[PDB]
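Notes follow once the structure below has been shown.
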Amino acid sequence: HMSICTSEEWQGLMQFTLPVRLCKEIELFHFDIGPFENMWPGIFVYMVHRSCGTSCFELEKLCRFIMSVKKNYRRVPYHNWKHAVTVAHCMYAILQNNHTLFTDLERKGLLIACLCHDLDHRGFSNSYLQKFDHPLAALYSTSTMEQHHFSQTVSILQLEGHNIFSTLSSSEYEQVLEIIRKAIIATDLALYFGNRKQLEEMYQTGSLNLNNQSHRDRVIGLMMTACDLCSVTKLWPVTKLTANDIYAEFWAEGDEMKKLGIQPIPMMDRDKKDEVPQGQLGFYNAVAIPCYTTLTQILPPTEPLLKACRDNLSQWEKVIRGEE
Ligand SMILES: Cc1cc(C)n2nc(CCNc3ccc4ccccc4n3)nc2n1
Ligand SMILES: [Mg+2]
Ligand SMILES: [Zn+2]
């Protein structure tokens with residue numbers, strides 16, 4: 001019930017090299033993968049090799065994993081392969097700019113987890129699957145999609161020739177999987193608020209301690225959210241464009257509601273388009289700014305994320321006031 005890549009797909013991958021000019025641009029937090037679809041899987045291998053070294057995974061098994069993950073992202077407007085790699089890229093930048101804070105094991109786990117974090121997304125919110133009344137909400141009743149995504153990741157690992165973690169001890173194997181699980185569950189935005197609040201406090205009292213595993217988990221979680229949302233840290237044109245993609249998905253789920261005489265919340269209602277700038281302002285102020293603010297406090301090198309989010313914010317203020 002999992003989808004595998006073909007020999008063609010994965011071998012083509014092994015042969016790919018990254019054009020010299022992108023090398024510098026990839027290191028930047030605002031880098032946009034948009035213009036480079038062909039390369040996306042190659043871009044991930046590259047980021048892997050630069051994070052954890054060229055012989056951290058067997059190249060054959062790695063390329064097979066990457067290409068089978070691709071094949072399990074659906075052709076929805078926003079929760080797709082492209083989102084998969086963007087989040088992956090942002091975590092690379094974060095890992096690279098904080099290199100000694102994390103273990104080899106965390107850097108492998110987190111890059112993989114980002115790639116896999118929305119696997120087999122159908123373009124439906126957790127609310128929609130539960131609130132009416134899909135087979136997966138009968139199976140997991142909190143964080144529905146995210147438990148599914150992790151379970152997909154594990155199913156891809158368990159496929160013939162795909163287990164990129166096979167050469168770890170079973171202690172190390174069972175540790176990274178646990179890193180990956182927490183990482184993917186942390187992408188459930190509903191968990192983020194409680195998590196960000198804890199962290200905020202712990203930082204404030206000066207009681208945050210990266211040697212304490214439960215603290216560690218919390219920081220990673222925040223990192224996960226900050227990567228999940230990084231669309232808002234691109235340059236305006238890109239950000240604007242991506243907003244269209246996320247709204248296209250919302251509105252389609254709103255269209256499905258309307259089809260059962262149920263009015264969707266305004267966020268999901270394409271007849272409520274002109275409230276979008278306002279809604280974006282809201283989101284930046286209630287969700288994104290606080291995310292990047294706290295992330296910067298804990299990991300100062302991540303400041304450029306906060307800096308760009310601030311710029312997009314002021315772009316949205318400008319759309320509202322009638323000047324874009
Ligand atoms: C890149 C990215 C990733 C995520 C998860 N979100 N979630 C949002 C919520 C928008 N909020 C709202 C809230 C209320 C609204 C009301 C009307 C129109 C739009 C509205 N919009 N915007 C995102 N952008
Ligand atoms: Mg998700
Ligand atoms: Zn996501």
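Counting begins at 1 with the first residue displayed.
Determination method: X-ray crystallography, 2.4 Å.
Placed from the backbone N, Cα and C atoms, the Cβ positions cover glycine too.
According to Swiss-Prot, the features are:
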- 6-323: domain 'PDEase' (DOMAIN)
- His79: active site, proton donor (ACT_SITE)
- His79, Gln280: 3',5'-cyclic GMP binding site (BINDING)
- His83, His117, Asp118, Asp228: divalent metal cation 1 binding site (BINDING)
- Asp118 to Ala (Swiss-Prot position 830): Loss of activity and of zinc binding (MUTAGEN)
- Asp118 to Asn (Swiss-Prot position 830): Reduces activity 1000-fold (MUTAGEN)
Recorded positions whose CB lies under 6 angstroms from ligand 3, from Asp118, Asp228, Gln280: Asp118, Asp228
Please list, in sequence order, every residue of the chain apart from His83, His117, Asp118, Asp228 whose Cβ lies within 8 Å of the Cβ centroid of the divalent metal cation 1 site. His79, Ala84, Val87, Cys114, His121, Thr187, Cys227
If you measure between the CA atoms of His83 (divalent metal cation 1 binding site) and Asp118 (mutagenesis position) and round to the nearest Å, you get 8
For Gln280 (3',5'-cyclic GMP binding site) and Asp228 (divalent metal cation 1 binding site), what Cα-Cα distance in Å is obtained after rounding to a whole number? 16
Taking only the recorded positions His79, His83, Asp118, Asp228, which have a CB closer than 6 angstroms to any atom that belongs to ligand 2? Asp118
Secondary structure of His83 (divalent metal cation 1 binding site) (DSSP, helix/strand/coil): helix
Going by Cα-Cα distance, pick out whichever of the recorded positions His117, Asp118, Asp228 is nearest to the residue listed as 'active site, proton donor'. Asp118
